[PDB]
Amino acid sequence: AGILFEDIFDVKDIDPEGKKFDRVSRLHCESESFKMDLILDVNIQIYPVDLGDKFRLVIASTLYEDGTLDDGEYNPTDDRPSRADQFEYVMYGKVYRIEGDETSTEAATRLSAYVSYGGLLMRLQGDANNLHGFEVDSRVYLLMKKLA
Amino acid sequence: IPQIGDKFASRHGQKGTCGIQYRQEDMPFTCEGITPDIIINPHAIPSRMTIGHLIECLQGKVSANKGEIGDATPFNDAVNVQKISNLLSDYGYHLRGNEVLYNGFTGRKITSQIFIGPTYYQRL
Amino acid sequence: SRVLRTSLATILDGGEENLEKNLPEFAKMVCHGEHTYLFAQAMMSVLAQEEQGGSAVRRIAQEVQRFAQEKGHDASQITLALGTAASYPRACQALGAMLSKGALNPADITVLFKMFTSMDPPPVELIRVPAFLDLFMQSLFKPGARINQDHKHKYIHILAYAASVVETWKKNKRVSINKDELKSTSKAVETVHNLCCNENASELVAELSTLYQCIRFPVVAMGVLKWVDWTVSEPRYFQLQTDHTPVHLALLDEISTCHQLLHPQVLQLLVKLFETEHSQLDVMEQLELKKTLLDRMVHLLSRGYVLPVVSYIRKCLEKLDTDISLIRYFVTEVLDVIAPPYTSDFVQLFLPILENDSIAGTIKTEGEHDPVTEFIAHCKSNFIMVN
Amino acid sequence: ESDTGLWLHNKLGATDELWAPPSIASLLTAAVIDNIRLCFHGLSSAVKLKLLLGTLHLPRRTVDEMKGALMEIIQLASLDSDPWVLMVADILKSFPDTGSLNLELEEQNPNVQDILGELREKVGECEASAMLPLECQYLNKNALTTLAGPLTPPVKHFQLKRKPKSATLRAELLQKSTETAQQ
Amino acid sequence: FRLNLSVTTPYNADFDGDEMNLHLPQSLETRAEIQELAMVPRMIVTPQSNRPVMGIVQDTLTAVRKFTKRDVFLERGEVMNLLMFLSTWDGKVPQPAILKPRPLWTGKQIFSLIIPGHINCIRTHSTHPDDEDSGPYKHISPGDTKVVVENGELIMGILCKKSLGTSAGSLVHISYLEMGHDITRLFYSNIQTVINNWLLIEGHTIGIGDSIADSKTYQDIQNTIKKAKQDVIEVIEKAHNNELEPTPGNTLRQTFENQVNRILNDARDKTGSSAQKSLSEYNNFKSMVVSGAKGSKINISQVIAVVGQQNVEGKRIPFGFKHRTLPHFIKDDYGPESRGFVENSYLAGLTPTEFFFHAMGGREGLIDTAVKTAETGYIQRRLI
Amino acid sequence: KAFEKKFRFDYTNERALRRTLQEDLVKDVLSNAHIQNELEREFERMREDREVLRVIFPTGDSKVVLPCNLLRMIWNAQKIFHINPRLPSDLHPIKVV
Ligand SMILES: [Mg+2]
């Protein structure tokens, strides 16, 4: 209900070319099943992620489970039940680029969606059947949750 | 009385007028009660390259703590910055004169560690 | 399978000249699918089972494996799985992990060295793989890349055992090997790695007689060639200037003198430096640097290796032209040393650069021995008019 | 896991690439192989070929744990009517058992017979001025004499009047190296 | 006269005792004329080089470069303190970039609240690797060094002087052209106020800790000075024995001086690069150089590693005495230290001969500055 | 050849027109040959402009000062009008010309 995407990933690399920023690092992750790559900037301070972790990641268009489609204002007093209580790390940001392996004759097979969470970048390279919910210059959430 | 616009200078060609005068409760302060008397620009240093101002400030902390008027003849070789830092470290300070200033308005301690210490200023 | 057959027939009828031209046109097929690579390398193994001409098959397999390493295969595990090295498992597994990392681990070479220099060595074809010796040259003779003085002699002993020992496979068993020249090989490679470690250039001029003693050995000469490649091709190197720095280039002349199989790599280094535009140098100084490199190409031409050199000079006069004065200097220095009789390929290749595009500049003041006129007269006397 | 044939076709079925993809040892666990063994005749030939080539990129101890299951996948792979799967099974049948791949590929295949016959004739007639391997730039003189015969001399294309000025260069630098050695 | 910071750059007025002249227009007609022609919002973009002249001056520029990094996060109270200073804020607190565990705003969101209207620019940070746009990650920059402002919101990248400065095509020039000129006045004021008030929380300094490299770097510097000094001495012993050969086009002495200057410039450059590989990303010299606010890489190399060759009239320190530069040197001494090369840095301090040669180079600079002024002013007068 | 590949608007290909334009505009372009003649004439004008520029600029550089920043204006039009450039467009190329 408003979810654009949902998959379980598995952390393979943490910022392998060196650590450019001390508080935020990027995670090179492969999916558990869908064969797709995800490069994710996460705050290590408030939410530490170690290598070899496994996490669920659910891009949702809104947190409110009815799909009420909020504007994006900070409402800390709204007691409408959101989906963020299932999760433990919610990032809001806009998706800024959907490039893909396309040709001027036939369709695109492998898509690559780009999304910035404030400044924290995430590239999700997968197949077009899984990234079809993404639209350029829309507002998405992140909703990751680590699990053993 | 020194007011803003009054032109002060170091002993290194680091002149500058008074921009503003804050009271003591607005001025930042260390873990002890020490506020600055002057706060100079950090951008006044790196293109002008008065490293001797910084070394005067470091030797000033060492001098005011040790209780002796410190020596700054130019061509010495018995005083370099590493000996000054090893003398400063014994009086319970950071090696390189940095000291955690607290903010004077909000009270939240400043994320960077402000270089502080006594220099010799000249009123022009 | 049949396309592979006819392309192998094409290359094996071609030779060393066709080794450069046909091998990407052969390797884009057999590295397209890695299963096709497995099929092709298995055929290379079964054909290289024979000692009656299988060395060229092994060579083509090694260039296909080198192209697979370039394009992005981890094809060393396939290479070790084809080999007899997997009959002795743990050494081959160590080589598998190390050639999958593409770098030298000292602990891994202690694992190897514990298995070598005993009374049961592995069959020496496990260490003769050329990518492994290339990683040795990278990890040992880079001008930086210091080696920590303790497993150093283990490295030198492994390279000496690789490039030294002989064997007699009398029906898949050895009965007579020897180790009596790897002490000299070890001493030579140790002296050369010390000379590459000391990094002090007056000392490089001083111990140059010992370095000339060292480059009598082929593995030493290949290593010095890679070190001079990695030293001279540093940008803004040519700022020490003695006779426009011919010292390392005199080592090029020594490598070209004492051996013959390194000549393609030597020519590749010289034409890499000749194509490289040297910024921040004077233009006359650049021109005399090019004259020095052409002196080295003349020295390669003197020791037999002539036809790729003259082919490159024709290629850079015709296609994407260099300075004409450099080609004139090359013609001047080549014709001051050669004498008849003349093989027809050299005449056929040396004619159009001389007769087209700067006839006049070759003769200025020679007199006592006649210029190009003698070569023109001999060229009329050889061929059938000129045709 | 559940639906593991679809899982192999998902993680390995990008047919636009034909090499063994990396992290193939992290995609081949013994439980996953024992899930492959019952659904092996269902998945496509390209993914099956990726699988059979990825079974060689495992480390030796993991192959030595459960080589029987890998041999069962090999025996099911040799029955398939695909040419590539049959040929790769014929090569790869000896890898978990011995460690070395097969070299006797000659029976059951007229292709291997034609290639080996034509190429044994071609190799037998092409021994003149043979291409020495890339190892021959390294090993010594007498070791090369042991390996692949003596040194083939270059073609004397001309006659040399006088030695070039590089002889003068090496003479002068040897004199300089004597003079520097005595300081 | 309290005047603002970004108007320093067109005025060239650096507050160290500068005094300015203030004219008052007396008629109402000339008051409207000055308001409609010579207002500083109407004089942002100059006609001489079709770029702005205001830009963002030094301390706001370093604080905005540290502000817009990827690892900057802001608590709710610090956000509400910063948004108090935006004049152009419509009263809506943005959705955080981090909702859970803690509501935590990234500094690029507050900077997107600054950036007015809906303007779209793509710039590159000063330390953007040139091999980044070749391979992968050309749209997901691992160093966060690719500035994209898009639909009036800062997507990504760190804003150095190539983003907010007086370079053409910058963010402020496009804010002038796409939006109005009152809107750019607001944009300058909002950047200055809210980035100074974040800088109270952050704080920025410079120190003697920022001028000291670790001992491995000092060993590298001293090994490079020793190697180049021995190389100059062996060039000298080649030059004495007539073994140096002349470069075609000049004398043997000018060939020698080219060799010595080439070795010493290579030493200065190699020691300068080996110094500036060791700042550890918190060094405030690097903080001001990377933002481009004040200084350059040469100042870092001269403070940490080596001052370098001192020059008088484009060549080395001449022989003012009979065939020697100072009476401490032997006659005909063409070495590094005799002829003005300074191997010490400003952290270690100069030896007295190096002090005097450094004073010579500085006197040449002051002579240039003092003699330039009258001739340039007379050229300006004739042209007008 | 890079100029002809990048600027000509090859109309004979079906599938490229199907991806770039909507199907009514596709059959409008493919049916009429007058529109094909006008597209060929504007490529004629761009070859003429290429020869004019190569006379004007013999040094191969193109950093030239001009008033309207057209690429930024195209990108502003994209961001205002919410393009989603994966979908086939709906402006007729004869309206562009
Ligand atoms: Mg002033």
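By the numbers in Swiss-Prot, the shown part of chain C spans 202-401, 404-590.
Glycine is treated like the rest: Cβ placed from N, Cα and C.
Lifted from Swiss-Prot, the feature list:
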- C:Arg291 to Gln: Reduces RNA binding; when associated with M-315, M-371, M-372, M-374, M-384, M-388, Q-419 and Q-506 (MUTAGEN)
- C:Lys315 to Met: Reduces RNA binding; when associated with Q-291, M-371, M-372, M-374, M-384, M-388, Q-419 and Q-506 (MUTAGEN)
- C:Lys371 to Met: Reduces RNA binding; when associated with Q-291, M-315, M-372, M-374, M-384, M-388, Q-419 and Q-506 (MUTAGEN)
- C:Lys372 to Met: Reduces RNA binding; when associated with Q-291, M-315, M-371, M-374, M-384, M-388, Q-419 and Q-506 (MUTAGEN)
- C:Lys374 to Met: Reduces RNA binding; when associated with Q-291, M-315, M-371, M-372, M-384, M-388, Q-419 and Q-506 (MUTAGEN)
- C:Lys384 to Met: Reduces RNA binding; when associated with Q-291, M-315, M-371, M-372, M-374, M-388, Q-419 and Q-506 (MUTAGEN)
- C:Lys388 to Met: Reduces RNA binding; when associated with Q-291, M-315, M-371, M-372, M-374, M-384, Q-419 and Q-506 (MUTAGEN)
- C:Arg419 to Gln: Reduces RNA binding; when associated with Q-291, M-315, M-371, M-372, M-374, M-384, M-388 and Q-506 (MUTAGEN)
- C:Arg506 to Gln: Reduces RNA binding; when associated with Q-291, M-315, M-371, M-372, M-374, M-384, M-388 and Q-419 (MUTAGEN)
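Of the candidate mutagenesis positions, C:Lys315, C:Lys371, C:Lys374, C:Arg419, C:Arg506, the one lying closest to C:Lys384 (mutagenesis position) when CA atoms are compared is C:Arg419. For C:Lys374 (mutagenesis position), the nearest of the mutagenesis positions C:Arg291, C:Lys388, C:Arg419, C:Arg506 in terms of C-alpha separation is C:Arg291.
In this structure the alpha carbons, written CA, of C:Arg506 (mutagenesis position) and C:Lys388 (mutagenesis position) are 28 Å apart.
Cα-Cα distance from C:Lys372 (mutagenesis position) to C:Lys315 (mutagenesis position): 27 Å (rounded to the nearest whole number). Here the CA atom of C:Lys388 (mutagenesis position) lies 21 Å from the CA atom of C:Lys315 (mutagenesis position). Candidate mutagenesis positions: C:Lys371, C:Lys388, C:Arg419. Nearest to C:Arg291 (mutagenesis position) by Cα distance: C:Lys371. C:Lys372 (mutagenesis position) carries neither a helix nor a strand DSSP state and counts as coil.
Set side by side, the mutagenesis positions C:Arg291, C:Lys315, C:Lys371, C:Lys388, C:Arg506 differ in how many other CB atoms lie within 10 angstroms of their CB, and the most is found at C:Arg506. Neighbour counts of Cβ atoms within 10 Å were taken for the mutagenesis positions C:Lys372, C:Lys374, C:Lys384, C:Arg419; the minimum is at C:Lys372.
In three-state terms derived from DSSP, C:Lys315 (mutagenesis position) belongs to a helical segment.
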